[PDB]
Amino acid sequence: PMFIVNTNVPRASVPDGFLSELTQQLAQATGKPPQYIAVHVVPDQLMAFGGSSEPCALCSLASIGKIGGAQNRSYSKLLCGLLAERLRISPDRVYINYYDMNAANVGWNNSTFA
Amino acid sequence: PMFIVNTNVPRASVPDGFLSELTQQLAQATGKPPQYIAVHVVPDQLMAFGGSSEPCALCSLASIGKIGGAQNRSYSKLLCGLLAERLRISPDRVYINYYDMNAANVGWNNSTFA
Amino acid sequence: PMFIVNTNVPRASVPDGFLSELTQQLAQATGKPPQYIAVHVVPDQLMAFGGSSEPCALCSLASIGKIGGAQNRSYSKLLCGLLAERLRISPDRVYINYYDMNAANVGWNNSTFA
């Protein structure tokens, strides 16, 4: 899995250990081994959500499988929770795009997962 | 809908009010209320387009529906127009990837839009 | 085609000429003219791969066609190669997401490619 968060929250407001928390919780939620989880946080962005520059986030979670209606609701509760607790972003100012990747369309270690 | 622009134009060249202009015009084009539109501009990027580093943009518009042949031509005219007028980027140095998201694949407010 | 590299390697560690090299190598690999290749490198990122902040990269290659099982294995060998040689990133800490874009879903020069 690969989880990306882009936010207008400043870098100083991202707490120490946040990338590890995300890694841990995503491994648990997706069922994937932690060695396969990648996470990427991009603060200080020039963004608006509903026309407003109050704290917001635009995110993406891509995974080979483990994407679907019920799973994605679960991930959204988890991730909006983390963004609210840690970054002080309202859940209603977060979008998370989910992507179910075919294994042939993910490169890693000089090959793909197919 | 969510619109992201990555560009090598410097931050100071992004005019005041541009995120609101994008929000407004995207609301009109997609038909969706502006409260649902998110916009994200990433200046100062290390980029090339066709092997050269004059002003360029790599963008994305992801929406639950409102994506298709005709609509995407319209959006391209609109958005290339804005990028040329406001950021002085030639339309021929802009790519916009369009993504029609399934509602169950967009997280928001602790759940999905399904 | 458009190739994006997000990495925690510092800006200074990206060699002069790297965007041109990627352009050339991608034009050869995809068979598309260089004028159609766009490349984007984002250093200095806050990222982790398998919980580790050792050098890593999260990448994307989107193209109208020229994507599939065998082609993507080849691209992965190529691009992991380049990232290892030039940025000193282990192939096993690189993900590359491949996107086969429909021509009607790529905007350019006030219209789409359809």
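Going by Swiss-Prot, the residues shown for chain C are 2-115, listed in order.
The way this entry was determined, per its header, is X-ray crystallography, 1.6 Å.
Cβ atoms are placed via backbone N, Cα and C, with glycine included.
The active site, proton acceptor annotation in Swiss-Prot covers C:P2, and the record cites similarity to another entry as its basis. Taken from Swiss-Prot, the feature substrate binding site covers C:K33, C:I65, C:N98, and the record attributes it to experimental evidence. C:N111 to C appears in Swiss-Prot as a mutagenesis experiment; the accompanying note says: Causes formation of interchain disulfide bonds with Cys-81 from another subunit.
Taking only the Cα positions, the spacing between C:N98 (substrate binding site) and C:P2 (active site, proton acceptor) is 13 angstrom. Between the CA atoms of C:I65 (substrate binding site) and C:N111 (mutagenesis position) there is a gap of 17 Å, rounded to the nearest whole number. The distance from the Cα of C:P2 (active site, proton acceptor) to the Cα of C:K33 (substrate binding site) comes to 8 Å. In sequence order, the recorded positions from C:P2, C:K33, C:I65, C:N111 that place a Cβ under 8 angstroms from a chain A Cβ amount to none. Under the DSSP three-state reduction, C:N111 (mutagenesis position) is assigned to coil, being neither helix nor strand. One residue stands out among the recorded positions C:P2, C:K33, C:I65, C:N98, C:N111 for having the most other Cβ atoms within 10 Å of its Cβ: C:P2. Proximity to chain B (Cβ-Cβ under 8 A) holds for C:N111 out of the recorded positions C:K33, C:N98, C:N111. C:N111 (mutagenesis position) sits 21 Å from C:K33 (substrate binding site), taking the CA atoms of both as reference points.
Residue pairs drawn from C:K33, C:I65, C:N98, the listed substrate binders, are separated by up to 19 Å at the Cα level.
A coil conformation is recorded for the residue listed as 'active site, proton acceptor' in the three-state DSSP classification, outside any helix or strand.
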